[PDB]
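Everything on this sheet refers to the single structure shown next.
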Amino acid sequence: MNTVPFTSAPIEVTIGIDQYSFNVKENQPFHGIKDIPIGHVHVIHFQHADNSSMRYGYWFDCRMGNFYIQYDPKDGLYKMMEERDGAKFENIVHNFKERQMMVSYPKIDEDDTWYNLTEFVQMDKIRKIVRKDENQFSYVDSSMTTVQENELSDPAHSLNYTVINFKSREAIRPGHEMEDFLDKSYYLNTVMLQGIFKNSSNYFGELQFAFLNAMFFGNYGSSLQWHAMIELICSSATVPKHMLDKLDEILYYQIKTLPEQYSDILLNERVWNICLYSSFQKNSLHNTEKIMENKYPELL
Amino acid sequence: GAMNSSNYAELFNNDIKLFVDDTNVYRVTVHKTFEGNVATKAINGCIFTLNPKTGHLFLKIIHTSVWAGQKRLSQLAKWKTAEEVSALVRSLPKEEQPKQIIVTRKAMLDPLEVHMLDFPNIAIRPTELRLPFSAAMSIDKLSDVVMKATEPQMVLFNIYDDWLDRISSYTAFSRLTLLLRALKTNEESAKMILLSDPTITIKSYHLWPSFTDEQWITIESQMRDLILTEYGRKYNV
């Protein structure tokens, strides 16, 4: 079980670690988070108490280095940093644990929520969507735009999600206009799966990462990408049975985890009504249809 | 975006544009079967593609053979329309290609956008105008070429005859839409008004009668009266 120590907490802030969150007071004796499960990506996220403007945070994998948080009073944010001195890092963590200055990652033994949300998410794939090659961890915030949003401005600070556009030459074979527009199977199976993602696991990893950035940061371009990747599958007449079954599980846990009070801003009425009731796959998402009907029957 | 009463002069500017009306593409008669079920029988249709500035009409005849063994024909008809408009654009020299295509029905927007992805600089637009182009099949010479067709065919017409020798495009479009609105509202009465006087004939190379300027003013008056007469008949007003 790994540790992300904090140098200090000089400004009042709500701290998130994955699906959990904790309020920390201005200059509270807080020195970080311990007992973080090895085997998963994680996200450590922030919303300042004095300025709920910019939610921001860091994706990381404790298997890939020793990470800590330190407030930067020039840039006015909590920064992730890597400690390359293993023995220095081990001594820091030991002292903070001995003085019980750390919160414990509060995982219930029965609870597979985080695995179910991150099953296909890989830190190496995150670092290709969020390009900052000198760090092993990835910064995301509320306002970062996608490559697709920037086509329709600073490219170094963009979310490089795979561009999906139903009315693009990429989506539509010359001579199969009606076929390819009404049945997206070509675009899903040949262009995206065989062509760009190589396999369903990579496609689901991007879908899951887009959901998590939409939920944890209120990132609008991430929410657009999550819905586009769901709609591309639901709008395809020919999808492998294993991919439909896995999508139903993925979406079930995403709808389960969404705070009830954010449903209005995080869920697209047209896409969900189309996916559940009109599309080729309207009968293929039993678990997702049941949780959506019981939790968000207004949206539908 | 959308074409309306505000931006109406735009129809007659020097940017090449075409109206596309798909109303008469898929045409059927509904009839009883021997078992007392209902079945359709398709008849020949047409795409109505019109340059409002020049009067040039690209009448693409849709022969019933293009429906044989196809399903969901009202959906296919929109895509076949888009396919044939795209083929027409690609057939025209670059300097003749439209800058804008206006569809009379919003259901044509996605099919036409998808068929025209190769032409990103041709704007595909809807219109808020209620245009009477469904009545094109009330023009005897257009109805005749459509029903006689034994195979797919494109026929070229000038829907303004020689009017642009004497009047502006704006006025020619006004006259055409009034005539088509009257034919749509009361076909029998409209044709009676146009063909009442045997001394005024249709030239072999024309669609409409050879009215002098003063006779067109009388015809236009009689067409407006018909539309008002029919409005009173419909609403008991």
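All positions are counted from 1 along the displayed chain.
This deposition comes from X-ray crystallography, 1.6 Å.
Heads up, the Cβ atoms here are built off N, Cα and C, so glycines get one too.
In the three-state DSSP classification, A:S236 (mutagenesis position) falls within coil. Experimental mutagenesis at this site is recorded by Swiss-Prot as A:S236 to D or E (Swiss-Prot position 253), annotated: Disrupts interaction with PRP8.
Taking all protein chains in view, 22 other C-beta atoms sit within 10 angstroms of the C-beta of A:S236 (mutagenesis position). Here the residue is the original one, but Swiss-Prot notes a mutagenesis experiment at this spot, A:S236 to A (Swiss-Prot position 253): No effect on interaction with PRP8.
In the deposited model, 4 residues between A:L152 and A:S153 are missing, and the Cα-Cα distance across the gap is 10 Å.
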